[PDB]
Amino acid sequence: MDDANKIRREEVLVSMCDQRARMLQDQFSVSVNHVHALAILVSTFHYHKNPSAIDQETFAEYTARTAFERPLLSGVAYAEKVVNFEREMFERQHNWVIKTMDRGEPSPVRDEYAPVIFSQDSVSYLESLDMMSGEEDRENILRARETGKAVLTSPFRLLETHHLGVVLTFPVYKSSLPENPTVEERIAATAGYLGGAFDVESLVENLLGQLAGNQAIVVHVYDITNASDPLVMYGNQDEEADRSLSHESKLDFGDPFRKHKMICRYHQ
Amino acid sequence: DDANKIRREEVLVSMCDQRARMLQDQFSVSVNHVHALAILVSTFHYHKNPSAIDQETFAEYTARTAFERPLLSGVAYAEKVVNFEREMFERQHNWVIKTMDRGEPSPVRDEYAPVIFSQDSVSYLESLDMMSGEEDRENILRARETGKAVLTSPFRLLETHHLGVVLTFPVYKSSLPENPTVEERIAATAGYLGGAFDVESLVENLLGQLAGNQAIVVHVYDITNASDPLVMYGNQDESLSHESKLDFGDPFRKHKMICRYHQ
Ligand SMILES: c1ccc(CNc2ncnc3[nH]cnc23)cc1
Ligand SMILES: c1ccc(CNc2ncnc3[nH]cnc23)cc1
């Protein structure tokens, strides 16, 4: 309970929190970069190559063998853009119907869809699901294709596991995409979307739980995109912790549309 | 003297340590992306039949992903070819296996590692037997016997003559047994995925743009043989220094960064 010992108590909190934030940010960055590579893989080996080198078996094998490259992701998949005019054709060729994510039921008529055609086996239940039939995923698809860049959702409970996480989506464009394209041109040139699920609830707990001093510290991560409406991304905020001291560590997950932060406290 | 001396030491440690972290991190990112390319060649060239990868495709994919491999000047894939197979191999590729030093047709050897796929930045490697250079040859043998990424000593690279280090990963056939012996690894070897760390240019680019670069002297040494340190980066010069840790991921090799003030 001494002074000066409590200067050091805070010094250790600051160092522990800052290190955890740097680890989370670095590992997410590594994962985004490898998802970018997979988007380029689909472009080069599925679209550009005549004939395609990628079937479901191939995508499953390659993604399984490279899972270690994407540490915070529970799975990756590729969804192809399908406009309604094309839907009957697409379904006949694939020998399956486009399904809704809420029920796995045949999709109602929509202007367009994003059905998963390739999946890592860890997320095999995504196959044939229209990723535009979930609101988080729909919004991410639109912003991915309009901006040309990787985008993140708000935190929400993922399919099957119901774990609290965030989704990462990258656009894949046709070779007809003009140089210095307008948004309207990006949309017209969209082939599909390469997505991954950051299972924060399971995988961030696994990362943090293996670190020395974990039992001493409470770690929470927030999506603070809207200042007046912070959203829990990781942690049990209700859980009892030391109310007298906290530290805020910076996080940058790389999507300028979203903002995040980590807050650490001692248990008692 | 003297509180100012303390601050001067603290600045040196901080400057050197950050540079060391930046270099280790960039190396690590490149090593990891090279490992992914090794897996890509295995999946697309060997596991799929017929092969679903070729030079055009490898060149496009590696060009588009060059950003994933900082400090690498280029990547190439060399296939293992034993002498009995040479005639068939050369007929299939419509070219002759060449020596690295003169580009002359290779004399007969027990085996060869001719480059079949290359990033266009290292297009001059195509058809060269990578076993015809002693640093690359040793790297290839150790990659295939250990099953893991390996690094060379610093040496001067082809074409540019830049001082650098080569990274080599083995690629195996799916006939590789589980928990293989070294003999089983050799037997199951398909080829070698390599890249060149151009230290002289690309590490200079990384470190030389940094603030305070003019106030310090930075060296990186390969200290695999403690009695014969080899310069990887810096000048040939033999009080106040600081040693910062580097780990480039190959247990066969050891490295360190040393930083010093000028005056
Ligand atoms: C395209 C393909 C895949 C994805 C990734 N989303 C996703 N992945 C896994 N689990 C889910 N539950 C809700 N959304 C997801 C996004 C776009
Ligand atoms: C297989 C394929 C490519 C490599 C990489 N070597 C290499 N790459 C580039 N330049 C060099 N000059 C001397 N050696 C090399 C190693 C194994």
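Note that chain B carries Swiss-Prot numbering, so the residues on display, from first to last, are 150-387, 392-416.
Per the header: X-ray crystallography, 1.8 Å.
Using the three backbone atoms N, Cα and C, a Cβ is placed for every residue, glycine included.
Non-local neighbourhood of B:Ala225 (mutagenesis position): B:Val264, B:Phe266, B:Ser267, B:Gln268, B:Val271, B:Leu274, B:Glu275, B:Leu342, B:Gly343, B:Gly344, each in the same chain, at least six residues away, with C-beta under 8 Å from its C-beta. Annotation note: B:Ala225 (mutagenesis position) sits in a strand segment as assigned by DSSP. Experimental mutagenesis at this site is recorded by Swiss-Prot as B:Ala225 to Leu, annotated: Loss of activity.
Quoted from Swiss-Prot, the note on the mutagenesis of B:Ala227 to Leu is: Loss of activity. Listed in sequence order, the residues of the same chain lying 6 or more apart from B:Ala227 (mutagenesis position) and placing their CB within less than 8 Å of its CB are B:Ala262, B:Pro263, B:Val264, B:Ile265, B:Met279, B:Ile289, B:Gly340, B:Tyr341, B:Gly343.
Recorded in Swiss-Prot as a mutagenesis result, B:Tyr273 to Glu carries the remark: Loss of activity. The 10 Å shell around the Cβ of B:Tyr273 (mutagenesis position) contains 16 further Cβ atoms across the protein chains shown.
Its Cβ placed at the centre, B:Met279 (mutagenesis position) has 23 other Cβ atoms within 10 Å. Under its mutagenesis annotations, Swiss-Prot gives B:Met279 to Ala the following note: No effect on activity.
Residues annotated as N(6)-dimethylallyladenine binding site in Swiss-Prot, with experimental evidence given as evidence: B:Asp285, B:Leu307. Under 8 Å, Cβ to Cβ, and six or more positions away along its own chain, B:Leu307 (N(6)-dimethylallyladenine binding site) finds B:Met249, B:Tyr273, B:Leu274, B:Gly282.
Here Swiss-Prot flags B:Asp285, B:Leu307, B:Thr317 as trans-zeatin binding site. Sequence-distant contacts of B:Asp285 (N(6)-dimethylallyladenine binding site), defined by Cβ-Cβ distance under 8 angstroms and a gap of at least six in the same chain, are B:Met249, B:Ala262, B:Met279, B:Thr301, B:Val315, B:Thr317, B:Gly343.
Annotation source Swiss-Prot lists dihydrozeatin binding site at B:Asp285, B:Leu307, B:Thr317, citing experimental evidence.
What Swiss-Prot lists as kinetin binding site is B:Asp285, B:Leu307, and the listing cites experimental evidence.
Quoting Swiss-Prot on the mutagenesis of B:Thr317 to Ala: No effect on activity. Counting Cβ atoms from all protein chains shown, B:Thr317 (mutagenesis position) has 28 others lying within 10 Å of its own Cβ.
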**Request:** Let me know the DSSP-derived helix, strand or coil state of B:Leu307 (N(6)-dimethylallyladenine binding site), please.
**Result:** coil
**Prompt:** Rounded to a whole number, what is the Cα-Cα distance in Å spanning the 4-residue gap between B:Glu387 and B:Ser392?
**Reply:** 12
**Item:** 8 Å Cβ shell about B:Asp285, B:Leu307, B:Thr317 centroid, dihydrozeatin site members excluded
**Value:** B:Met249, B:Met279, B:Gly282, B:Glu284, B:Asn288, B:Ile289, B:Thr301, B:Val315, B:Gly343, B:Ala345
**Distance in Å spanning the most remote Cα pair of B:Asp285, B:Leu307, B:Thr317, given for trans-zeatin** = 16
